[PDB]
Amino acid sequence: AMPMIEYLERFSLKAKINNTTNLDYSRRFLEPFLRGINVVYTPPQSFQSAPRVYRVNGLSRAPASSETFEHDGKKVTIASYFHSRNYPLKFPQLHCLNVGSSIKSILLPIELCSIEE
């Protein structure tokens, strides 16, 4: 598993990667580029889930700092969602990956995604 963040830094930015770097604009322009890819999502062990390969429809219309999602009739934000799940996000203020389907969109920051070499 090659960290998708590593891919972004080396290939997408050609510079330094971080939330302090303008990966936001890279996120928005890479949307069609990632639309139709497969990534291995490495879940924090608080999730108790196995590294799952998700099919990327694309990227979310909003950054994970603003993106709320319905989980059991309750909406929370992905930034706080991972943070309380014992995974402090390094890219919380950036767009989240949209995998799965239109009916149920799995939104996960590309920080936790790895690309299968």
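Easy rule for this one: first residue shown is 1, then count along the chain.
Method reported for this entry: solution NMR.
Any Cβ shown, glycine's included, is placed from N, Cα and C.
Taken from Swiss-Prot, the feature domain 'PAZ' applies to 8-117, supported by sequence analysis.
Sequence-distant contacts (6 or more apart, same chain, Cβ under 8 Å) of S114 (variant position) comprise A1, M2, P3, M4, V39, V40, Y41, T42, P51. Recorded in Swiss-Prot as a natural variant, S114 to R (Swiss-Prot position 714) carries the remark: In strain: 186.
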Counts by DSSP class (helix H/G/I, strand E/B, coil) across the domain 'PAZ' (8-117): 27 helix, 37 strand, 46 coil
